[PDB]
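**Q** Take this structure first; my questions come after.
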Amino acid sequence: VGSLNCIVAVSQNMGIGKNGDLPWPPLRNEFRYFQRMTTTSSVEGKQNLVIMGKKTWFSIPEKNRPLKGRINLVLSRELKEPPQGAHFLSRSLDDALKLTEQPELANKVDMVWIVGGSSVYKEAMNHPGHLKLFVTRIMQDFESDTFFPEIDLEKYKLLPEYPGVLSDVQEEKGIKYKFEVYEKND
Ligand SMILES: NC(=O)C1=CN([C@@H]2O[C@H](COP(=O)(O)OP(=O)(O)OC[C@H]3O[C@@H](n4cnc5c(N)ncnc54)[C@H](OP(=O)(O)O)[C@@H]3O)[C@@H](O)[C@H]2O)C=CC1
Ligand SMILES: COc1ccccc1/C(=C/c1coc2nc(N)nc(N)c12)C1CC1
């Protein structure tokens, strides 16, 4: 298996969701960037794996489930099998990463992408080893009820450039945002 990564878009007040949707209006090209980053695999004959919590899975409209061209794994202790449209179910992040090493996936998975929500990001961000965060800073406050965990900059280094990531300020629907990549290795 290849690298472990988290990807998120977050407002200035650290918001990532409100009432199971976006705190902000849809940002079409920001979403395109999410699709591109999570779908594109460096390794021939492999797909990337996305790992998400149960609330995040059900926040994807029923017609957009699963995220196409990626292997979709949901984290839940309540569910007894993968939800309709999902491919895998694990009871913990540790278990999901272990699964990625089993016969069924060990040869099929390139990058792994944690795509929410707050508790899955927090566990991933605190997991020892090499990990990158791809963070879109939406540069306005938006009312939220779910928040991105603290990024400890003693460990996470903001990279000065990254291939395939635009470095200038973006704007859609009057909302400015910018892309960042952070890397730790501990
Ligand atoms: N980039 C962005 O702005 C993103 C925004 N979002 C937003 O965030 C919100 C949803 O996120 P959030 O509320 O945090 O919820 P989660 O997706 O993380 O879902 C929480 C549920 O998933 C399960 N879960 C989470 N972590 C684990 C774990 N380690 N092991 C097993 N099960 C786990 C639990 O389910 P159970 O009870 O079944 O055990 C828990 O109740 C929405 O607003 C959505 O729009 C989501 C992703 C990205
Ligand atoms: C309601 O949100 C969606 C609806 C349909 C399909 C995918 C999504 C998702 C989006 C983003 C997750 O991390 C993200 N990170 C970035 N920078 N942007 C995003 N847009 C997501 C998350 C998985 C539920």
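The numbering of chain A matches Swiss-Prot: 2-187, in order.
Using the three backbone atoms N, Cα and C, a Cβ is placed for every residue, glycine included.
Annotation source Swiss-Prot lists domain 'DHFR' at 4-185, citing sequence analysis. Per Swiss-Prot, the feature NADP(+) binding site maps to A10, 16-22, 55-57, 77-79, 117-124; the stated evidence is experimental evidence. For the published mutagenesis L23 to R, Swiss-Prot gives the following note: Strongly decreased affinity for methotrexate. Decreases catalytic rate constant 200-fold. Decreases affinity for NADP and dihydrofolate over 10-fold. Looking at Swiss-Prot, you'll find the mutagenesis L23 to F, W or Y noted as follows: Decreases affinity for NADP and dihydrofolate over 10-fold. Sequence annotations record features per position, and here Swiss-Prot assigns substrate binding site to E31, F32, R33, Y34, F35, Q36, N65, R71. What Swiss-Prot says about the mutagenesis result for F32 to R is this: Reduces catalytic rate 5-fold. Reduces affinity for dihydrofolate 9-fold; when associated with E-36. Among the mutagenesis experiments that Swiss-Prot reports, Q36 to E is described with the note: Reduces catalytic rate 2-fold. Reduces affinity for dihydrofolate 9-fold; when associated with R-32. Where Swiss-Prot documents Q36 to K as a mutagenesis experiment, the accompanying text is: Increases affinity for dihydrofolate about 3-fold. Reduces affinity for NADPH about 3-fold. Quoted from Swiss-Prot, the note attached to the mutagenesis of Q36 to S states: Increases affinity for dihydrofolate about 2-fold. No effect on affinity for NADPH. As a published mutagenesis entry, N65 to F appears in Swiss-Prot alongside the note: Increases affinity for dihydrofolate about 3-fold. No effect on affinity for NADPH. For the mutagenesis result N65 to S, the note given in Swiss-Prot is Increases affinity for dihydrofolate about 15-fold. No effect on affinity for NADPH.
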**Q** In terms of DSSP three-state secondary structure, what is the assignment for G21 (NADP(+) binding site)?
**A** coil
**Q** Where ligand 2 binds, which of the recorded positions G21, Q36, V121 are close by, with Cβ under 6 Å?
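**A** Correct list: empty, so none.
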**Q** Out of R33, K56, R78, give me whichever of these binding-site residues has the highest number of other Cβ atoms within 10 Å.
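**A** Of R33, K56, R78, the one with the most crowded Cβ is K56.
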**Q** In the structure shown, with every protein chain counted, which of the mutagenesis positions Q36, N65 has the densest set of Cβ atoms within 10 angstroms of its Cβ?
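**A** That would be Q36, with the most Cβ atoms nearby.
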**Q** Check the binding-site residues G18, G21, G118 for other C-beta atoms within 10 angstroms of each C-beta and report the one with the most.
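**A** Per the Cβ count within 10 Å, the most buried is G118.
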**Q** How many Å lie between the Cα of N65 (mutagenesis position) and the Cα of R71 (substrate binding site)?
**A** 12
**Q** Using a Cβ-Cβ cut-off under 8 angstroms and a sequence gap of six or more, which residues of the chain neighbour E124 (NADP(+) binding site)?
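**A** Sequence-distant Cβ neighbours: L94.
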